[PDB]
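In what follows, a structure is listed as structure tokens, so that the remarks can point back to it.
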Amino acid sequence: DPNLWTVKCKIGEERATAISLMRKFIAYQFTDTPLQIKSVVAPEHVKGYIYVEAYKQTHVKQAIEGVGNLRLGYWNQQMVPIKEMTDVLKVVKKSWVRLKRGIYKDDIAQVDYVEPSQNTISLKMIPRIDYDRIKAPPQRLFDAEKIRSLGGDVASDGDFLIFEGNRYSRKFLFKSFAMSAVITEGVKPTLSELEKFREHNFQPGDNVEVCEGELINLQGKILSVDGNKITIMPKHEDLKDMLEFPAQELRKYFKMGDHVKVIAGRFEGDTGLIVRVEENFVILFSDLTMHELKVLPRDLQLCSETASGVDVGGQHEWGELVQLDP
Amino acid sequence: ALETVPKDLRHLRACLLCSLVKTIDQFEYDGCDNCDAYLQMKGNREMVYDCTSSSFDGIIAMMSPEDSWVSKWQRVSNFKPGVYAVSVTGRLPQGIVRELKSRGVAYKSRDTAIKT
Amino acid sequence: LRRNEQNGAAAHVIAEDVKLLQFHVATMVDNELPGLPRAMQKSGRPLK
Amino acid sequence: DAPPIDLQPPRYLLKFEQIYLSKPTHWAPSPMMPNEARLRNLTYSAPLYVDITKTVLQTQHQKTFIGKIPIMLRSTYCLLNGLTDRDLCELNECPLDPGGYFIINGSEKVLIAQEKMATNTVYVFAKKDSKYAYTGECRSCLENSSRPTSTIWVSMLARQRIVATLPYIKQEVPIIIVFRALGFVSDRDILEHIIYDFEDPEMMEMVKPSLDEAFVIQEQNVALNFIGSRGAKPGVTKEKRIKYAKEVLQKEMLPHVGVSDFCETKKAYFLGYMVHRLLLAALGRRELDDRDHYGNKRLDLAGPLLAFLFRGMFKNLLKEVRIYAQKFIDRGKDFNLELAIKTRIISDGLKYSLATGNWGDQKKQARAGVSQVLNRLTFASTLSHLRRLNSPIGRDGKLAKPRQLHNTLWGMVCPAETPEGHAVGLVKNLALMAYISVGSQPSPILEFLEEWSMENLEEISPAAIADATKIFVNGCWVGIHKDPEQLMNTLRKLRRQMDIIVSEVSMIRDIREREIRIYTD
DNA sequence: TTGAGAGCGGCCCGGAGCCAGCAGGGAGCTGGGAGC
DNA sequence: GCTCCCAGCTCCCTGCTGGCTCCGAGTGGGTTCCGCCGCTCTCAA
């Protein structure tokens, strides 16, 4: 059986190099110098080098002495282990999208209308434009009056407007974009994007309780965490046996009077002592600001480092002096 | 040969039975190169669309199938040389499967990819 | 490496990129190594 | 000397044949005064053009701009050429300034001369610290050799045989099997090539171990297979190992005496000459050589330096042009010459190298201190910094001898002018009468020899080399003659009258050992 | 509508330990045959 | 004719020669230097 040899090529041109070499084999297979190799392999997830299935490195060299994309592998080729054949051959696997190219790269766009021609779709998008002021960009709301005042390439149709190379806006850009240039899977816009247009997070050292099943109302400490079905190892009170529970069965229950932290939300980054634990609402007085925060047990978290008392930007602390106006 | 060899990268799609990776132009001009008599690929487009899958992962240039362990792995050692697909995502229609079974050619799926 | 071991796991790119990461952390320890060439910057000066 | 670039597919080759140098001119095309250039922090760089001959269908493209090349002041193509004191003071430049320095980015820079070992000359030194008894080294390099200089070592082992150290060779190959790989498998012509006067019994007892070790190989092909073995790129079998051995024998083995099958016998004779020198060194009849001899040291000026640097980066430019044309012919489109040539990659690279003084292209390490800033403090200071000489031997070291003061300095360097700090003696300042040889082609000299009566080494009978005197030109061996008398006098008087022998080219007649060397270098 | 430009996006010797390779004693192993 | 002192063997072990890291006195002052290539859309003709 022929063996596989790694030969290096230009990145992003492996398929074109393979097509060129097999076309050269077609053009020279009936000649006096045929290619004695068996095949070539170009995986879709492997970039930088390709595989040659052949018996000899001399045959590999005689195959790759063609187009100059394979020069650095023409200097030397490497071998593939016999057990790596299978690992080479294996292949592993009113909406919202994100644009690929242009100045609007990686931005949330709302697919409003889908054209049945399967070519372009209409997107409502936030314009990253300077309204023809700097160019002769952060996201901001479209200003039809401002762009009409600045003039230039602009056409006014009330709420609808055309500017800067057939960029269409209404009330918000409403422009057709390519199906291949948009990504329709794996977007998941957040609440801020919803306003403009489940999850499990368990950490070791925290206490979680079981509220259902034959092991009901059982509080135990978190030892491990997994993706969906954790099969946790809880340290239950008066129970040295090491049970198993998923995140759906567990609930982040904390004992009365402990330092609790908010992982995310409006009250994120705060530390405080709880007041009364209801079934969903937990009220706490935060430490730096003795203020009532009503948060969820899922948003709650236990840690030993209290609030630092400084902003997210690292510029102003709590209880600080600033200038509202001069 | 060159008739089996595709001429361009546009509209590449693989067959469902022999996993032959050829373009729409030579499906229209020649059809299949392996089981054309068993499929009657010539003279239509809707049935060719049903009998071909546009989603294929990886291609292999088997041209010496009598001495190729890769050809023995994908069971294409008895087929003609050409461009074949490792994985083909699709299935023939029930009537075509039943008529192939009646003619004596059992349809074996080429979907060798691991689904999760 | 983390993404590749999460999804691909073809193990050849894994081993080769692990060797380059090992060379990178070895460069972090010392830029000058008798066994491997030193790292290079676009400014033309050797790394410290 | 740069070969035309040929590429297939429709073949085409591009060749450069005519230089069109121009007066320095920036853009609106106008010449720059050196004063205003150094005031606006510009450079005194002159445009350069070539003509292009392409054959895809022959096309000619004359006056094609490569880049801008720096010019030092008061040169033959400078604006300050032939202008008198009145014209120069009207042009607000000093008439008494010597000139001859580069101005880059407004900064005033002067090259310092580098001292180098002599080229294409056998040299014998004491090597008792190593395992060898003696070593004879030869730096082989052609005039305008695209490859850099190579070094051939021959070594007498201390114990009693002779081996060799060769480029791209990881072993110490015997001289006899080298001769057999060259083709001289006969002991008789091996002896007649290693000696000139046949009656040498002392040579018998000091050569017998080498041949008495190496006689067992008697085949040229077997010897070439041995050369290919233990090499940088050894063949799997004798096939292509013979090719590796042949390309080593051609390209690497003595290129200064020529690279051809006709030059192969000259290579063999000259290898016999170095081993003869090694034998006389071992006997001690001929005195050994000193590395501190400034006769055996050469002094590079800016000319060879700039020529070498431009050669290397012009090779890089040709690499860029050929990969650009290869990209377009892969794309199936005709290559564009003006977009193929890069004024940036020529002019900016030259400017960076000259301004920095590091002797590389962008990164290279590289030798620094090649060019410094002129000390505009005193006229005497300027003259000293202009006539300054640099020995690149290792500073901050305890090696006393190369920075010691040598006897060979009467009238070449003033004795009592040294730097005082960490480097005392490695930096010299040029004396008054001392002048550097500009160098000349030795082809009219060889034509003088051959119109005269000094026969080449290939036509002369071997045994009747015992009586005659050897004749070398620029180190490499040319021929022999029976009586050097009256032809030494003819060469002297022709040098005096500058009819065909120039005053600059020198000749030395060793009468103690029967030879004469001509130096055009 | 197409072509190039602006800007975003990605790619010269010193010592001295020091291991490794090799070379000579050395007792165990089992034959050799002396002894019973 | 089988132990056992002995001979040859056979591993056994301490005892000699090579590639190799690491060092190489004190301040001022001036000069040079820190991407390149790729790539897609904007305005101009």
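Per Swiss-Prot, chain A residues shown: 176-268, 276-318, 335-369, 371-396, 416-544, in order.
Cβ from N, Cα, C; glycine included.
Look at Swiss-Prot and you will find A:420-451 tagged as domain 'KOW 2'. What Swiss-Prot lists as domain 'KOW 3' is A:472-503. The annotation that Swiss-Prot gives for the mutagenesis experiment A:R246 to A reads: Reduces the affinity for Pol II elongation complex; when associated with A-247, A-249, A-250 and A-251. The note that Swiss-Prot attaches to the published mutagenesis A:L247 to A is: Reduces the affinity for Pol II elongation complex; when associated with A-246, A-249, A-250 and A-251. Swiss-Prot gives this note for the published mutagenesis A:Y249 to A: Reduces the affinity for Pol II elongation complex; when associated with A-246, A-247, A-250 and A-251. According to Swiss-Prot, the mutagenesis experiment A:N251 to A carries this note: Reduces the affinity for Pol II elongation complex; when associated with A-246, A-247, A-249 and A-250.
Projection of Swiss-Prot feature records onto the structure.
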residue: A:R246; record: mutagenesis position; contacts (Cβ under 8 Å, 6+ apart): none
residue: A:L247; record: mutagenesis position; contacts (Cβ under 8 Å, 6+ apart): A:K183
residue: A:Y249; record: mutagenesis position; contacts (Cβ under 8 Å, 6+ apart): A:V182, A:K236, A:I239, A:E240
residue: A:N251; record: mutagenesis position; contacts (Cβ under 8 Å, 6+ apart): none
